[PDB]
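> Quick one: the structure is below, questions incoming.
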Amino acid sequence: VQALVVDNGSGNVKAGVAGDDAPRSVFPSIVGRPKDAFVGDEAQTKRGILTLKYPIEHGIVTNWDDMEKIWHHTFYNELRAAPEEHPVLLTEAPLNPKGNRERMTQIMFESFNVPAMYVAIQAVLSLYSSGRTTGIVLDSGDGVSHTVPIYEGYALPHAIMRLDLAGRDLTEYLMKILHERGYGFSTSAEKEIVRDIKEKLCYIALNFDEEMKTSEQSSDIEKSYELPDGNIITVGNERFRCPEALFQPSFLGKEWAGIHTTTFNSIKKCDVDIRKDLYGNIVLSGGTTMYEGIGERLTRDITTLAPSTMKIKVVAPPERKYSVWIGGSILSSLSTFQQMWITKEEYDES
Amino acid sequence: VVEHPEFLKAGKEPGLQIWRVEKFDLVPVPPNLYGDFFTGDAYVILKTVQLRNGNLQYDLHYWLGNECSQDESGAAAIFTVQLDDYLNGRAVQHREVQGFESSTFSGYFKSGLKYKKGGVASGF
Ligand SMILES: Nc1ncnc2c1ncn2[C@@H]1O[C@H](COP(=O)(O)OP(=O)(O)OP(=O)(O)O)[C@@H](O)[C@H]1O
Ligand SMILES: [Ca+2]
Ligand SMILES: [Ca+2]
Ligand SMILES: [Cl-]
Ligand SMILES: [K+]
Ligand SMILES: [Mg+2]
Ligand code: NA
């Protein structure tokens, strides 16, 4: 029997079958209820008649009724799979509380009657998808970013760092700074358009100050985007000022450390004898790591922070957007997966 | 996580054991082929050494061919972790990339490391 693989993303669920190289279902982690529940894309097409909610806003499930609606949508509407007839691999955020993991397990075994399940840490799956057992994963998604050191297959919990700054904050920041040129994107639907602008036009400057200087010297920076209503918008230095907030959260009015500093701090929490292996295997994961220029910029900035004896290598796998899901698909395909899971009978008699 | 037949054979005697990842499984490499690696494939290597005190020492290497598929390199990594666990965590793990292998790993093969075109089909 073929396992189902479900990556519970703050912004989008990725779901599919073990042994595929990509998720066949990707949909927004949104539940709409009347102003009797709609999920994902259908909730957005009905935002007029629904109140919309994010049940996993910052990688942690906080609304369990709505999360169960998302899982029901996953199994029945997206995959058309009987959850009671497949093993399920479910992902969780780094540092997910054990009580949260237990609640998701209870729902799977007692509401969906899944016959067997396994819970995997997202960043560990991404590291495996990159062909590594040791490294530090920088996973930047929609609602959360984590830096996760991993040694010989297992995360080091005392060194994991969480940054509540990720893709949704960048979309919101682009919405804000486009007011400089007179745009007033503000509604939920407009936010989706600006998200697409961000993905299509933004990039990370190798050196922010020099890019500000060069971009002001000509109009070469300007790039166009065709809005749904046919109008064209032109974006200039917003293209790299927006993702610059990953490195300078002060742009968002936050005293938080940027992603380079956070990665450095995470490695420093690990004992000196394994840091070389972490610095040499900095693996990017997640949609918000897809910006052009990110690997080159992170390499410079981490090299500056780290002792000069270290060898910094930032790895940016081409299919890193879905590397959590891919790692899950690999793990749940292995001849050994059947020994890793918990069965419903074991759970029910525990 | 033990019932896998190749786990049951791993690290029982001093020597050299090589498996190839094939369709999400660990498959023994014919010993006549030891030292020759398909560039299209990923492998797991366990070197077992008899210590002076009689205990056994373990080094696990996972070797990644330049053209191996993502399922193959990911499975090699995962099987390495699982084999180490089965050996009670006492194995030291080594990532080996084609053309950049450690001198320890190349030293396992009297004839040195060689590569061949091709490999077993991806599971993906
Ligand atoms: N090419 C891109 N450039 C920049 N950002 C992108 C790109 N593609 C996707 N994103 C952003 O990635 C985010 C979603 O990626 P992901 O789906 O990996 O986050 P999540 O996993 O959904 O949420 P988390 O992992 O934080 O709980 C969205 O904010 C999306 O805009
Ligand atoms: Ca192959
Ligand atoms: Ca070990
Ligand atoms: Cl330095
Ligand atoms: K994330
Ligand atoms: Mg994610
Ligand atoms: Na290094």
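The residues of chain A that appear here are 6-40, 52-366 by Swiss-Prot count, in order.
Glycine residues also receive a Cβ, built from the backbone N, Cα and C atoms like all the rest.
From Swiss-Prot, here are the annotated features:
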- A:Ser15, A:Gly16, A:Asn17, A:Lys19, A:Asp158, A:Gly159, A:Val160, A:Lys214, A:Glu215, A:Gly303: ATP binding site (BINDING)
- A:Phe54 to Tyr: Fail to form long filaments. No inorganic phosphate (Pi) release in presence of Ca(2+). Increases Pi release in presence of Mg(2+). No effect of K(+) on Pi release (MUTAGEN)
- A:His74 to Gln: No formation of long filaments. Reduces inorganic phosphate (Pi) release. No effect of Mg(2+) or K(+) on Pi release. Filament elongation rate appears normal (MUTAGEN)
- A:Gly115 to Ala: Failure to form long filaments. Inorganic phosphate (Pi) release is slightly better in presence of Ca(2+) than Mg(2+). Slight decrease in inorganic phosphate (Pi) release rates in presence of Mg(2+) or Mg(2+) and K(+) (MUTAGEN)
- A:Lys270 to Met: Forms longer filaments. Increased inorganic phosphate (Pi) release in presence of Mg(2+) which is further increased in presence of K(+). Filament elongation rate is normal (MUTAGEN)
> Given the mutagenesis positions A:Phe54, A:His74, A:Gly115, A:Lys270, state which is nearest to A:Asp158 (ATP binding site) when distance is taken between Cα atoms.
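Spatially nearest to A:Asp158 (ATP binding site) by Cα position is A:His74.
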> Which residues in the same chain, at least 6 apart in sequence, have a Cβ under 8 Å from the Cβ of A:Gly115 (mutagenesis position)?
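Sequence-distant Cβ neighbours: none.
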> Sorted by position, what residues of the same chain at least six away from A:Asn17 (ATP binding site) have a C-beta under 8 A from it?
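Looking at Cβ-Cβ distances below 8 Å from A:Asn17 (ATP binding site), excluding near sequence neighbours, one finds A:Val31, A:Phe32, A:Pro33, A:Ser34, A:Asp158.
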> Are there residues of the same chain, six or more positions away from A:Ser15 (ATP binding site), whose CB falls under 8 angstroms from its CB, and which are they?
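In sequence order, the residues whose Cβ lies under 8 Å from that of A:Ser15 (ATP binding site) (at least 6 apart) are A:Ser34, A:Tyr70, A:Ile72, A:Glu73, A:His74, A:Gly75, A:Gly157, A:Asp158, A:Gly159, A:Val160, A:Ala182, A:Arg184.
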> Go through A:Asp158, A:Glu215, the listed binding-site residues, and name the one with the sparsest Cβ surroundings, counting other Cβ atoms within 10 Å.
A:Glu215
> Does A:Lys270 (mutagenesis position) have same-chain partners at least 6 apart in sequence with Cβ under 8 Å from its own Cβ, and which are they?
A:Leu181
> Given A:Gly115, A:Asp158, A:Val160, A:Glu215 as the recorded positions, which ones have a Cβ positioned under 6 Å from some atom of ligand 5?
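Only A:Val160 meet the Cβ criterion.
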> For the C-alpha pair, I'd like the distance in angstrom between A:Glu215 (ATP binding site) and A:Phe54 (mutagenesis position), rounded off.
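With the alpha carbons as reference points, the distance is 26 Å.
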> In this deposited model, 11 residues are missing between A:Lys40 and A:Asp52; what is the Cα to Cα distance between those two, in Å, rounded to a whole number?
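Cα to Cα across the gap: 10 Å.
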> Who sits close to A:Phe54 (mutagenesis position): which same-chain residues at least 6 apart have their Cβ under 8 Å from its Cβ?
A:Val36, A:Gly37, A:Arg38, A:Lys62, A:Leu66
> How many neighbouring Cβ atoms, not counting its own, are there within 10 Å of the Cβ of A:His74 (mutagenesis position)?
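If we count other Cβ atoms within 10 Å of A:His74 (mutagenesis position), we arrive at 17.
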> If the criterion is a C-beta within less than 6 angstroms of any ligand 1 atom, which of the recorded positions A:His74, A:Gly115, A:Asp158, A:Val160, A:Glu215, A:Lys270 pass it? List them in sequence order.
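Listed by sequence, the hits are A:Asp158, A:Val160, A:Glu215.
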